Amino acid sequence: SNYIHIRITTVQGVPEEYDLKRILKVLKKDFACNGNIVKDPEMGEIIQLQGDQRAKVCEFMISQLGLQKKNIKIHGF
Amino acid sequence: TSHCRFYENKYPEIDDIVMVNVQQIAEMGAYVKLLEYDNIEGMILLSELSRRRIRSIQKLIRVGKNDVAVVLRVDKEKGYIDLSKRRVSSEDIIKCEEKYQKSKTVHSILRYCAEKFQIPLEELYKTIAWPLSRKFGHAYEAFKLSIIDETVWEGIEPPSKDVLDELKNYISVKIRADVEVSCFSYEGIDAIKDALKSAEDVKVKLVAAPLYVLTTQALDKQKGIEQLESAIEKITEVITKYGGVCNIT
Amino acid sequence: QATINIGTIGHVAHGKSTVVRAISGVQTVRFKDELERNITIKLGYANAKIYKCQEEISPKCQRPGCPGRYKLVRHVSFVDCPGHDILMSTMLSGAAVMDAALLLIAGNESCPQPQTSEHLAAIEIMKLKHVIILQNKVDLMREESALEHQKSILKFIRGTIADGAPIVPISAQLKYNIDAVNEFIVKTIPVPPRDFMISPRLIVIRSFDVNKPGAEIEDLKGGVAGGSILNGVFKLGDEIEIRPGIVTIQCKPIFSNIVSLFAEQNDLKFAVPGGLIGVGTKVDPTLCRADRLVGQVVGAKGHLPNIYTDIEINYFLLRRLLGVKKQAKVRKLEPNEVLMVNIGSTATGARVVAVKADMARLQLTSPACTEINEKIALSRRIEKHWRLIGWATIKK
RNA sequence: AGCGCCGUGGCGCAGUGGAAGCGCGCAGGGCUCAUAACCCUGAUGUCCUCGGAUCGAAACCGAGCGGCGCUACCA
Ligand SMILES: Nc1nc2c(ncn2[C@@H]2O[C@H](COP(=O)(O)OP(=O)(O)CP(=O)(O)O)[C@@H](O)[C@H]2O)c(=O)[nH]1
Ligand SMILES: [Mg+2]
Ligand SMILES: [Zn+2]
């Protein structure tokens, strides 16, 4: 499990090993985009940032906790 | 014929809460039928329509559905209903939902007879509704008491018993409890078998070695609790003497 | 039933469960939803068939080509023991249980595999010397690589306690050259003297909780446990006591009566010792639910096992540490250090009160029973988990 | 191997007991000079199958079906 995907952009599937508000704090400044933590009931926790920066989202997910980079399959869309 | 209003009289009372069905919108608001009271049209005005500001109208009314609202004024002379959607308490919305569902169940129940025996639905419902709604509460509790012990249908004579027999034919709660065995005795399985033989002769089953889960099919919601505590105390009495200890939480 | 106990040891990610499956045929469950892929916790079990054809998996032989079938010769049990660093106490329990050994050595990996050598030392600790070296990987080697590995195994194992170790090629997938394994097991490994002379005892190594869920409780089975007998035959209709018992820190004995004795396929009234047997008694299944009946010394009524807390032990340590590819010298014991002292099968870390160069006094938190010898193993806390340092024996 | 959930429109829910359910979606159109936003209409199906009661059923139940949580491998 623990699958993660990015859909035009929301990130569905996020490990809980670090606090969410600091993730938002680093995200907004390193992307320069509006950031939302939307907690829909019992779906993959929603973190939404504007623009088409999936390469930059890759950079962020590498720089936050990511060390696998193999279960990430971003849908183009 | 879906007719013959659920409650005592055809014409709604004052300041009463309803749920309504939408059919059309001319230009001002919508005069739409009601499935909480008699099917006389009740009209909603746009001033009393949307808690949010009026910019889209087809998404908040959703023509052809059920919506909670409250009737302000009623015209019982020739039939006009002034109906309001906004001033409804967030806790009374649940009241409207449950009352509408209860009336829907009553409508569903007293249609089977009218269609099986092709007699007037209005006549049969008029005969049945005197002990039904006005006794001390809704019909569903009376119907459940009657299926467990028939006493409500006999309050007044129906047109016949074949229709009531069809009702009974169509109509024809589990409580959980956990018991954890903390036994350190040598022979403690025989005590469990004996106690469960005594208790079962309602449904007690197994999950784990110390865990015994009883799911009693109670009929009164309070008889099940007392049988549950009786079984628990029987377990404790049997098990605290032969050498072991058990606990229930 | 089973006549002699046999076990298999190997390094991690080496392959022994499927090897025994190709030897015996009984699936290793490897349950609890996390043991399926990393390591196991409870012991694996299997049963082998030995009908030897003297002109095999089945009592009737058709594969050799001649319609002659095989006759009953031996039926040996197999106790799969996990060779990993995390768990050692159950490894030592099974090691005291087993009588015959099968060691795995991996070719292309590092020829000294630390767990293989560590468990070979454990084998040599508890009077096990009939060991057959098995090359667990054969297809994955060249001929020259196989020759190099043969010479490496020979040069590495020359002067150890286990000197006469025949070598056998096996795999987990092919299922061939298997009759050689059975032949060498029958030949090199005899059944140790086990007859009616010595008084009966039992050693229980596992706990089975038998309570069929969903079924009506009015008819349930009691508590069944896996046990090994180093002396005497157990018969139905006897009163038995689980001596390490229950905690009321202090412990007190458990008494019970035998209900059934599952013997390798069914319930047999008598059972010659030397094999794992399922003793099903009136004991409470909760006492058999968790890892409770793991390493408990059990007595037939008519004997009085002695419960001890202070134990005087003759112990000896080897020169170097075991189980590491850095290594350090063996250091002499220091007072007030909790050291695990496994009395054949028990799992209880004792405190050291008296220190001598070849003698010691140790106090167990949980008291344990002592009957005659009950050989022991000694493990310390050095490499962030339990590391073998030597062997121990009760002397009082 | 048991009991409790899921039972798809590409999707999560939604009522389950009057028959095609919401938003997310995607296509087109509207808005504006133009875009985003905003405003409309759409095509998506066996809410897995078997029955029963049922004028009426995907629903209410029941006797099998594909996956999930525990018991914990329950000799
Ligand atoms: N090709 C090949 N693969 C093997 C062989 N032996 C084991 N394996 C591999 O080992 C893996 C699991 O085997 P298994 O015996 O169940 O593991 P294990 O021996 O219990 C691990 P541990 O010894 O630490 O307890 C399989 O994926 C298998 O491919 C072998 O001889 N040949
Ligand atoms: Mg196993
Ligand atoms: Zn394969």
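Here chain B follows Swiss-Prot, giving residues 3-174, 182-210, 218-265 in order.
So this one's electron microscopy, 4.0 Å, going by the header.
Every residue, even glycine, has its Cβ placed from backbone N, Cα and C.
Swiss-Prot annotations:
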- B:17-88: domain 'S1 motif' (DOMAIN)
- B:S52 to A: Inhibits derepression of GCN4 expression in amino acid, purine, and glucose-starved cells (MUTAGEN)
- B:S52 to D: Weakly impairs derepression of GCN4 expression in amino acid-starved cells (MUTAGEN)
- B:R64 to A: Alters the binding mode to the eIF2B complex; when associated with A-87 (MUTAGEN)
- B:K87 to A: Alters the binding mode to the eIF2B complex; when associated with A-64 (MUTAGEN)
- B:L205 to E: Abolishes binding to the eIF2 complex alpha subunit GCD11 (MUTAGEN)
- B:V220 to E: Abolishes binding to the eIF2 complex alpha subunit GCD11. Does not affect its interaction with CDC123 (MUTAGEN)
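Projection of Swiss-Prot feature records onto the structure.
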{"residue": "B:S52", "record": "mutagenesis position", "Cβ contacts under 8 Å, 6 or more apart": "B:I59, B:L62, B:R88"}
{"residue": "B:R64", "record": "mutagenesis position", "Cβ contacts under 8 Å, 6 or more apart": "B:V24"}
{"residue": "B:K87", "record": "mutagenesis position", "Cβ contacts under 8 Å, 6 or more apart": "B:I46, B:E50, B:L51, B:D69, B:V70, B:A71, B:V72"}
{"residue": "B:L205", "record": "mutagenesis position", "Cβ contacts under 8 Å, 6 or more apart": "B:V220, B:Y228"}
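For B:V220 (mutagenesis position), the Cβ neighbour count at a 10 Å cut-off comes to 21, with all displayed protein chains included. Filtering B:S52, B:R64, B:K87, B:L205, B:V220 by Cβ distance to ligand 1 (under 6 A) retains none of these mutagenesis positions.
Checking the mutagenesis positions B:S52, B:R64, B:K87, B:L205, B:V220 against chain C with a Cβ-Cβ cut-off under 8 Å leaves B:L205, B:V220. In the three-state DSSP scheme, B:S52 (mutagenesis position) is classed as coil. Look at B:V220 (mutagenesis position): DSSP puts it in a strand.
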